[PDB]
2 protein chains.
Amino acid sequence: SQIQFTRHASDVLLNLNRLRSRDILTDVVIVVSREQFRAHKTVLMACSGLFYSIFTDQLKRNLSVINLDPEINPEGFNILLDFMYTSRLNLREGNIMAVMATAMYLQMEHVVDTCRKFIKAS
Amino acid sequence: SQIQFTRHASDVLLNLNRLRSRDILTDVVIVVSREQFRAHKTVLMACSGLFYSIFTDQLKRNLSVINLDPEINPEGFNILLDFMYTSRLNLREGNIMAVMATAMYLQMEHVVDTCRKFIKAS
């Protein structure tokens, strides 16, 4: 009756990221300090409270470009975008603060906690 | 510096499924027989070779509606569609052969073989 594919979710994410690599079906450009990041609205929504609100909002649901607030830096966001499509969060001593603030802005609490743990450890 | 989120992939899928449920940003209607299934093209491509092809197709890529060949049965597709968004394949002795056929048509090898094996166990 019910068979569960344990690798299915990660394969899907893997494939979604390959779609991003080849820019297939990307439907929005996230702009941060003029740096452009192409993505799929649905993945953005599936990982961030902010994007969930932005894209569920009818007035903005169809924008092809979304500018983040001036206080958001490029690299911090990039680390997070990659995490979204791969489950990999490359934290470093050099970007830790930027990633945490970006995660907070994006409303990604689980990630915010991980950053805190990273800071509190080493 | 790679940290793991073994739960991220499945969290992402769950939220994608939630968007399906609420019909948020669905961008295609798949028509089987006459039944209608609203979905996300990126999800379909990440799960099936046939959809990967159809959504990069010079002719069909911008179509809002896709009609599967007439030999395909609705329930079989409904089952595979749920599988796509949940990693769970709900089978019965009465629909497993239609499910297997639908999977072959959609080019979902692993699901095909899983069904094939289950049938041979009967």
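Numbering, chain A: per Swiss-Prot, residues 7-128 in sequence.
Recorded method is X-ray crystallography, 2.2 Å.
The backbone N, Cα and C atoms fix where each Cβ goes, and this holds for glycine too.
Within 10 Å of the C-beta of A:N21 (mutagenesis position) there are 16 other C-beta atoms, taking all protein chains into account. Here Swiss-Prot notes a mutagenesis experiment, A:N21 to K, with the remark: Abolishes interaction with NCOR2 and HDAC2, no effect on interaction with CTBP1 and transcriptional autoinhibition; when associated with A-116 and 376-Q--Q-379.
One mutagenesis experiment catalogued in Swiss-Prot, A:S59 to A, is accompanied by this note: Abolished ubiquitination by the SCF(FBXL17) complex. Applying an 8 A CB threshold to same-chain residues 6+ apart, the list for A:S59 (mutagenesis position) reads A:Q113.
Sequence-distant contacts (6 or more apart, same chain, Cβ under 8 Å) of A:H116 (mutagenesis position) do not exist in this structure. Experimental mutagenesis is annotated in Swiss-Prot for A:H116 to A, with the remark: Abolishes interaction with NCOR2 and HDAC2, no effect on interaction with CTBP1 and transcriptional autoinhibition; when associated with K-21 and 376-Q--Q-379.
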Check: Does DSSP put A:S59 (mutagenesis position) in a helix, in a strand, or in coil?
Finding: helix
